[PDB]
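Only one structure is covered here, and it is reproduced in the block below.
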Amino acid sequence: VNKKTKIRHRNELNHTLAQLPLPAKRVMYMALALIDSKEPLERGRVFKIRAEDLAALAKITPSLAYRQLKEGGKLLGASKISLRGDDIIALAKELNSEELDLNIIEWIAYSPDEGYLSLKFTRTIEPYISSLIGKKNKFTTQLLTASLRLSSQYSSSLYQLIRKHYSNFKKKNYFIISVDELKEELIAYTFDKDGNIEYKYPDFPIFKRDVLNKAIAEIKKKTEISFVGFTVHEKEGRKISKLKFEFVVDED
DNA sequence: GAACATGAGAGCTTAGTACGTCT
DNA sequence: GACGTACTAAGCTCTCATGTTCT
């Protein structure tokens, strides 16, 4: 509601959001837009989400919004909370003979002639939006309208990460991160039938070009984040190990 | 040489459009 | 409005290719 709206969730939830296909992502943020982040949820609480509002907010033709809503709804239905793994120690305790379920969604339905979707969260997810207001750094806040406009898995993830690291509330913010921790943050990876990781742009200069730049481009182009740059932070002999990202944000 | 920065693009998937339709 | 259809732009992942520097 309105265009300077903010959504807020526990840091522990970032990875789950990053995993979501763009459409589900979209419906998820809309749902959060509807939430007073500081209070509990009525538990038996239903969220109508309207393609109309999506469209207006994401600057997308309504036709698409209808599609994306319906589809995002399906996908969200399937989606689970991605927890790893001592972070699961937290959750278990927080939430306390019955079982642990990691679905984001308890119930969901599009209304085919009616231009909207309805939705109900599971108790599990609740602690990730009902959120005793300190300590400030347990949380990520972002701008709903930026979140919605992004249209790239990498773009979004980067935007979130940056936001996650937006502590100062004044001019120049920055952070250090390792290439792989980044790739993990961006979901620039896969697996397959063997267990372990498989990174997506194995040789950096190609990664930098096909992911980091394109990404940085679009953020600058579609968001409040005014400047974003990054530099090699530490040696690594010849190879590249850690980047320092800097960024300023428009308070407008 | 082993690491980077660049770029054109192949081949294939997804995000987006215009536009007709019908109370 | 709330689509469905039919098409285009844009996005993804990896590969050839031309060149530069590191330390």
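The residue numbers of chain A are those assigned by Swiss-Prot, with the residues present covering 9-104, 113-268 sequentially.
How was it done? The header gives X-ray crystallography, 3.1 Å.
For all residues, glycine too, the Cβ spot is worked out from N, Cα and C.
Here Swiss-Prot notes a natural variant, A:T138 to I, with the remark: In mutants TS22 and TRCOP21. A:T138 (variant position) falls within neither a helix nor a strand when secondary structure is assigned with DSSP, and so counts as coil. The number of other CB atoms found within 10 A of the CB of A:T138 (variant position), across every protein chain shown, is 14.
Around A:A162 (variant position), the C-beta neighbours below 8 angstroms that are at least 6 residues distant in the chain are A:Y175, A:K238, A:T239, A:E240, A:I241. Annotation of the natural variant A:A162 to S in Swiss-Prot: In mutants COP21 and TRCOP21.
DSSP assigns A:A162 (variant position) to a helical segment in the three-state reduction.
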